[PDB]
Amino acid sequence: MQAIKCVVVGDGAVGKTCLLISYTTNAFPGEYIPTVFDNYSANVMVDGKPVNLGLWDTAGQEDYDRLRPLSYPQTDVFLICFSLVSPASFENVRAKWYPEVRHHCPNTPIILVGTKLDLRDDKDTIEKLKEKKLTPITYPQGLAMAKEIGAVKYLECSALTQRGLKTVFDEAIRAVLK
Amino acid sequence: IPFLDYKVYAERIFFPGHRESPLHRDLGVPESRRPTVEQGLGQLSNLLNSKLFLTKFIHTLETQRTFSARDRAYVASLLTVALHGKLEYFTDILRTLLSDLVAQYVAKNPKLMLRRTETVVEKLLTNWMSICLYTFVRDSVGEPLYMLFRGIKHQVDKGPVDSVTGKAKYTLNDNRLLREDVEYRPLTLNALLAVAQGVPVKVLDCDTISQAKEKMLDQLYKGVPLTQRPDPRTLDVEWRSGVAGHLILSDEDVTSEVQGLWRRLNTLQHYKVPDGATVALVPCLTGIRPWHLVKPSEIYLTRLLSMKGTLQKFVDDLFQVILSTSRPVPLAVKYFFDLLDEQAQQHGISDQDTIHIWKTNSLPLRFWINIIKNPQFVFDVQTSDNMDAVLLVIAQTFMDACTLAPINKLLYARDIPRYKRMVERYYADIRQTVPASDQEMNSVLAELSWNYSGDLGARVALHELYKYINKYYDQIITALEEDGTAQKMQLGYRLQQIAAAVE
Ligand SMILES: Nc1nc2c(ncn2[C@@H]2O[C@H](COP(=O)(O)OP(=O)(O)NP(=O)(O)O)[C@@H](O)[C@H]2O)c(=O)[nH]1
Ligand SMILES: [Mg+2]
C-alpha cells in the first residue's frame, strides 16, 4: 500500500479544482469559486498496484500566496498547470510556478499539464483570443516548455470532457515509482 | 468558578516563588538509615512544641548575619507547615513573638512597623491570616475577585496585543501602555476541539496564531480549571476550507517574515484567515530578533481612564466586600486587631494613627493586598503579565486608601477619598463590635487543624528545618545553655539526641 502525495499548483482559473473534481467524482463543478487550500482523495490501480492519491488543491492568486508554501512539504509528485486557452497562464509556468516549486522542492518530479483542451479546438474561443491579438497553446509549444523546466512528462487534457484526464494522473503515479 | 482547595491555596501562599511547594520530594535518605532518621525528626517535632525552645531558636536565627530575609520567609513557612496541627499553640507562639516585635520598635520609629520581612514574625501573621481567612475568601470575597479577573481579561482582549513586548490598547500602566496604534479588524471564528463540537471564538486579525490558540481555548474550556485543562503546547491550530480543509498554521514557520535581523510572527491577517473560519485545535505532530506590532528599541490620562472606567464596575464591589460593615467582623480579624489593642496599652501609645499602620500592615496591607495583587492564590488560573500590572495598580489604589497619607494617585483621585471613608468605616466595626474571647478563639483554631485536609509536606518541613539547624548548630547551643530554664529543660541534650539521629 503506497500513498502518493500529489500537489496541483496552477495559475488563477486554469481549471485545477475542476480537473481534480472531475477525476475524483466524474462530475464537473460548474460554478467558479477561488480555491484556498482544498484536499481531495482517490484510491487507484496502476500496473496492478493499489495506490491512494492524496490530492492537494492550491490557489492561483497572489492573495493566497502568503499561505501556499504550507501545502508543499513531502510532496511525491507536482502538477504544474496552465490553460491551453491562455498563454498568460502558460507564461506564468516559467515565471511563477516552476521557480516557486523548485525553490522549496528541488527533487520532486514535475508534470506540465495543459487544461481546457475542448476550448482550444473551438472557433468562438479563438475569436476572443484574436480580439486581444493572441493565439492558443499547441502540443509543440507546451512540449518545449516541459523539456525546458525539467518536467518528467507533458500531458494535455480537459475536465468537462474527461479527455486524457485519466492518463494525466496514471502518469503522475508512474512518475513516482521510478 | 475555579477555586483552589486549601492544600493548593496554602502551598501557593507559604511557598510562592518555586510555584509548587518544595515540601513535595522524598527526604533523600537510603532505605538503610531511613527508619533511624524518620524517628529523630519526630523528636524534633516534640522539641518544637516547647514554646521555651522555639522562641530561642528563631531569635538566634534572626541575629545571624548569613540568615537572609529569603530564609526568614522559608523558615516561617516551614514552621507554619510544621505547626499546622498545634494551631492553638501556633497562635501562642505568635502572641509571644508579637510582644517581642512591639518592644523593639519603641526605640527607633514605631510607625515603620510591619513594612518589610526583616523579622520572621512578619511572614507568620500573613500565613496565620491566610489559614484563618481561607473560608471567608472562598465564601464571600472570591466572587468579585473572580469577576474583576474575568473582567480585566475580557476588557484587555477587546484590544490588540503584542506577543513580544507585552503591550495592549487597554491597561492602567504607561510602562505597559501600547503607544502606537495598529491596523486591527475583529474576527469571530468557529472553533472546534478535535482531540467534536464548534464554539464561536472572538479573536483579532493581528493576534498571533498563539494568542489566537489561547483565546480559542478560553471558550472551548470556559469553566475548566487550569490543571484540568490540557496543555497548549500539545495542541496545534488547523484551518479549514472547502470539501477537505486541513492546514496546520503556526506562530513561526515557512511563511515567516524575515527582514534581516527582524523576523515577524505569524498572525491571522498574515495567513489571510477570514471571519467564520473553521479552526480546530488538533494535537501536536512535531539570532534573528522576533517582533509582532512594535519592534523594541508623558502620561496619556485619557487612555488609562477608559480602562479604569471599564473596571470601576467591580473595583467598587471588590473593596465594598473586603471593607464590608454590612457583614459581621470575622473572628480572626477581630481577635488580632484586639491582640494589637492589648499591646498598645502595655507600652503606652494613645495615638491611634501609630496603631492604625500596625493594623493596616496586618490584615489589609499584609493579606488583602496580596490576593488583589496576585489572584493565582485563590484561583486555578494563568495570569497575564499585563494583567498583573493592572491588578497591582488596583492593589496600589486600595493601599493608598488604607494608609492615611503618580498614575494610580491622580487617576483614581475621584474614588480614593471614597475608599478612605470605607477604611475608617471598617475600623469602626473593629472596635464597636463584641471582643472575641480567647476561650471562644482556640475553639475555632482547633477546627482548622481538622478541616485542613492532609499533609502539606510536614515530613520535608522537619527535614528542611533540620537543614537550617545543621548549619547554625553551635550558635543554637549558645542560647540552649546560656539560659537557666533551658538547662533545667535539658533542651541542649534533646537537640543533641536528634542531631545524631539524623547523622
Ligand atoms: N470547457 C472547459 N472549461 C473548464 C475546464 N476546466 C476548467 N474550466 C472552467 O474554467 C474555470 C476553472 O475553475 P477552477 O478549476 O476553480 O480553476 P482553478 O485553477 O482551480 N482556480 P484557482 O486558481 O482559484 O485554483 C471554471 O469557470 C470552469 O467552468 C475544461 O476542461 N473545459
Ligand atoms: Mg481555484
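Following Swiss-Prot, chain B residues are numbered 1563-1757, 1764-1854, 1880-1890, 1916-2023, 2032-2129, in order.
Using the three backbone atoms N, Cα and C, a Cβ is placed for every residue, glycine included.
In this view, B:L1815 (mutagenesis position) is surrounded by 18 other Cβ atoms within 10 Å of its Cβ, with every protein chain counted. One mutagenesis experiment catalogued in Swiss-Prot, B:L1815 to F or P, is accompanied by this note: Abolishes interaction with RAC1 and RND1.
Straight-line distance between the Cα atoms of B:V1757 and B:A1764 is 8 Å, even though 6 residues between them have no modelled coordinates. Separating B:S1890 and B:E1916 are 25 residues for which the deposited structure gives no model; the Cα atoms of the pair are 17 angstrom apart. With 8 residues not built between them, B:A2023 and B:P2032 have C-alpha atoms separated by a whole-number distance of 14 Å.
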